[PDB]
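I have placed the structure first, in the form of structure tokens, so that the comments after it can refer back to it.
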Amino acid sequence: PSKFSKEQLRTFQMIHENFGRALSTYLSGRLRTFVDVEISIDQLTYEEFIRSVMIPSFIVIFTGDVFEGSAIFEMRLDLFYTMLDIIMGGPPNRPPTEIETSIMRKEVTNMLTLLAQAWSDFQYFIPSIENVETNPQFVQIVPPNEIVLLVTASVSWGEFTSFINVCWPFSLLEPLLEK
């Protein structure tokens, strides 16, 4: 089938809610302030997701040994620059420099690892960042009409609220969908 079943969605909801809790603790420690995270999932076409991403943005294309194909970890630039500023102790809306992406790549590797830990009992993997892009219109990892599981993490602290989205293409998740 081309779409995710109801029960399969619930499994992914629980997995990513675990991710959400680990992420909250992670970001709270990095930003040294209480950061709340609320997870919500949905399934839609890849086209819909990519068209919703701001230009520019911080798009991390990643994979895992145990997967075949890529997935996307996207972070809004307002969060990206706010996080970086705090970690560095130093937003600009323009696309990030190579230095800024390199510093934030380390943070993303940490967050992807937490994601993998949440996926432990179902399909544990070691994340590998394949590419980093700043323009969503240049990102077409799978066909437009293909369905994708979109995990949205609403990240907030104080009066700031932003997002981190993980896009899991149906084609990538198909085999685990089996067992």
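Residue numbering for chain A follows Swiss-Prot, covering 44-133, 138-226 in order.
The header says X-ray crystallography, 2.0 Å.
Note that Cβ sites are derived from N, Cα and C of the backbone, with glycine treated the same way.
Annotated features, as they stand in Swiss-Prot:
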| type | residues | note |
| --- | --- | --- |
| MUTAGEN | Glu60 to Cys | No appreciable effect on the binding affinity for CheY |
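All protein chains included, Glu60 (mutagenesis position) registers 16 other Cβ atoms within 10 Å of its own Cβ. Counting 4 residues missing between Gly133 and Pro138, the deposited model places the Cα atoms of those two residues 12 Å apart.
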